[PDB]
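Undergrad: Can you read through this structure? Questions will come right after.
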Amino acid sequence: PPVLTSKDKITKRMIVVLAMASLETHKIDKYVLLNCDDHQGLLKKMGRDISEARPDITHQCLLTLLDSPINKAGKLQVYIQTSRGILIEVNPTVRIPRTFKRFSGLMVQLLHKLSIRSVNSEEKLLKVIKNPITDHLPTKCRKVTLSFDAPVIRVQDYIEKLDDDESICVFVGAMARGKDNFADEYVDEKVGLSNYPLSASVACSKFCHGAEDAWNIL
Amino acid sequence: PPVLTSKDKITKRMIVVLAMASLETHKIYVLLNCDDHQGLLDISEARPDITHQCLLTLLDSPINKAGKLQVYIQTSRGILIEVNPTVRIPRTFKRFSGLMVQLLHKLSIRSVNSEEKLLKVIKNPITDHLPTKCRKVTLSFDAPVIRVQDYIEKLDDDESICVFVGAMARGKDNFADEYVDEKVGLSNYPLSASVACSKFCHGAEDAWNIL
Amino acid sequence: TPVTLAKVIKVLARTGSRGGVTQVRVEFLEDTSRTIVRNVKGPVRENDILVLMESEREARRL
Amino acid sequence: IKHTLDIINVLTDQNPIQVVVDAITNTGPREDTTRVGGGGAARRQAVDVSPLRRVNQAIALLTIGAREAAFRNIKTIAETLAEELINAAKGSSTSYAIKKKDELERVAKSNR
RNA sequence: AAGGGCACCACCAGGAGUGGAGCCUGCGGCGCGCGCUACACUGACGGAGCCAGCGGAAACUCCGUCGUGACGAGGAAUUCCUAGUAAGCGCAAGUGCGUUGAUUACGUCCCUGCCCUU
């Protein structure tokens, strides 16, 4: 089961980009991720970043995606895209840390070193890469933005319409609120998935489920 | 969307019961959990994050928003909790724990205004709280895989569906055997508890034309 | 596709535009009758092929 | 170049120089997109492109194709250039330049 | 306010980078700049061919052998740039020289600046 990366420009696959992700280190003399639990005090004092500190959402989404069959089947890769404009590629075989405390440690280290390397292997597990995301994407790739205010779709149907050699890239806002335009400049359209507002993770399961159904994944 | 409770024994709903949930308070109180109490200790009996993970995964679902879902939690020490479909569970584990600890001490979480109980410890067994027409199933890697959409469509127009999922990192699928009709698998790959939850929610959302 | 080829007559001498893009009056080359104002991207002098798909578009300062 | 031409001719008779010309012929874009103002969240506007640029960019595309096209592999530029020139001198979605042109263009019909 | 102008410390279209590693070296302080060496098959090794200028050179060519077996090609930022030039290459002299040799620009006032006149 060949591991999918940006280097491969041909394979048909599903890509999720967790746009607008809240990852930021915090000094204190030790480092941690800026996050609404520890730093709601500080954030308010400064009078900003009100919910600009939700790295947990990213964490949730990641577990949700990598834990998914479509990932296990090797038909999915993920990318991150930080509020501050940092882009990350996520090796699909990475067993991301289960808890947020351990997640934080590792994201703090990834951000400072720009990559996370397997202790025995020379392929990275996470890698900071250069914008724009559209260089690293497959050549024939449909690009959409998930949005509550966009026309609702059935993902299974939305997917069966894709050319047999055409990938699908979905941008999810990994955040608590905000305009869904974090990607207007790249996408072909925006779609809704439910008549109910969803959380990023749920949008993500919903979409994986759908691809899993349509691409025959159990 | 009128709220589903154990009293309503007629309506056709989906019920997920998070079994072997790790909710053991630790006197210092806070929730016992790997991160902090790694050192103090077997880590498997202390994975409340999994529960917290699933609660978000479950309550955030379109099916709960359509109010045809019901969550129950049954810990590894046999404590039983009914979750109110309309509760907006805390998003962060920390806040989750504060609340979860309180609920175990007080036996219920009350809304600061409404008479409703956002969370409640109820008495066993879980069978005395489910609907009277209700299929009992256990999720298991070690069982015949199924399409959730197909399975749901075979249900009587009145028959509810209650799945037992293990909110644990590892272990035997026996936790509900005294209650289950049948054990089944949702995948060829082994899944995390929360992922297994999505699968079912989503398959049944599909089956039930949600939405 | 009903692709239609055109020939430049007059690149404009005084304009107003964003840099890079220039407006061109084209003769239509199937008939000599139609003439359009269009927008080109690359550096363009007179008397050449233009590939057209959308046939009117009547564009303006961009 | 000499080698490539030979490889191309072995893989279709033809003038490989006809093959070259074609790849350049059916590669150039029709409507390229400019970065209009937008008002902040910029929106691209559907410009037509010059024949000199069409040629210029084509050549660009096919060589960056071959060069970067067949990187870590078991092939020679002569080969991967024959591959990129043959695939493009016919059009069959096997070519990194054809795929790219069709996407630049799909984008243009969007800005109309 | 108006009309002209000029400019990659402007824009329109690219190249080469710098900002990543260790080390060398200067500067600060008690982080910054110039560099050197690096992470193969458009290669390496062996024959062989064999060509400069300033004061039988190397890259390179051909014929063979080998056969994919800290740093894994550099974050946010950001510099300079229009032909024998850029880059590559080595050579003499204490900065010069030649060899191989390009892609892109030669456009505009949309933007940021300045200048002119009103």
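Residue numbering in chain B adheres to Swiss-Prot, whereby the residues present occupy positions 28-55, 65-77, 83-252 in order.
We read in the header that electron microscopy, 5.1 Å was used to get this structure.
Each residue, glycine too, has its Cβ placed from N, Cα and C.
Pasting the feature list from Swiss-Prot:
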BINDING   B:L180, B:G207, B:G212, B:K213, B:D214, B:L227, B:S228, B:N229, B:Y230, B:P231, B:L232  S-adenosyl-L-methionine binding site
MUTAGEN   B:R88 to D  Loss of substrate rRNA binding. No effect on growth
MUTAGEN   B:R132 to A  Loss of substrate rRNA binding
MUTAGEN   B:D214 to R  Almost complete loss of SAM binding. No effect on growth and ribosome biogenesis
MUTAGEN   B:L232 to S  Almost complete loss of SAM binding. No effect on growth and ribosome biogenesis
MUTAGEN   B:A237 to D  Almost complete loss of SAM binding. No effect on growth and ribosome biogenesis
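Describe each of these features in terms of where it is and what it packs against.
TA: Taking the Cβ of B:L180 (S-adenosyl-L-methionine binding site) as centre and 10 Å as the limit, one finds 25 other Cβ atoms among all the protein chains shown.
Its Cβ taken as reference, B:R88 (mutagenesis position) is surrounded by 24 other Cβ atoms within 10 Å in the chains shown.
Shown in sequence order, B:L97 are the residues of the chain, 6+ apart in sequence, with a C-beta less than 8 angstroms from the C-beta of B:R132 (mutagenesis position).
For the recorded site, B:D214 (mutagenesis position), the DSSP three-state label reads helix.
Around the Cβ of B:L232 (mutagenesis position), a 10 Å sphere holds 21 further Cβ atoms from the protein chains shown. Following the DSSP three-state reduction, the secondary structure of B:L232 (mutagenesis position) is coil.
Look at B:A237 (mutagenesis position): DSSP puts it in a helix. Around B:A237 (mutagenesis position), the same-chain residues six or more apart in sequence whose CB sits under 8 Å from its CB are B:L180, B:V206, B:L227, B:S228, listed in sequence order.
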Undergrad: Rounding to the nearest whole angstrom, report the longest C-alpha distance spanning B:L180, B:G207, B:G212, B:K213, B:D214, B:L227, B:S228, B:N229, B:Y230, B:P231, B:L232, listed for S-adenosyl-L-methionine.
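TA: Greatest Cα separation within the listed binding residues comes to 18 Å.
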Undergrad: Of the recorded positions B:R88, B:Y230, B:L232, which one has its Cα closest to the Cα of B:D214 (mutagenesis position)?
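TA: When the Cα distances are compared, B:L232 comes out closest.
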Undergrad: Out of the recorded positions B:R132, B:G212, B:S228, B:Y230, B:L232, B:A237, which are near chain A, with a C-beta less than 8 A away from one of its C-betas?
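TA: So the ones by chain A are B:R132, B:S228, B:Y230, B:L232.
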Undergrad: What number of additional C-beta atoms lies within 10 angstroms of the C-beta atom of B:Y230 (S-adenosyl-L-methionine binding site)?
TA: 17
Undergrad: Fewest neighbouring Cβ atoms within 10 Å: which of the recorded positions B:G212, B:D214, B:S228?
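TA: Each of the recorded positions B:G212, B:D214, B:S228 was scored; lowest Cβ tally within 10 Å is B:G212.
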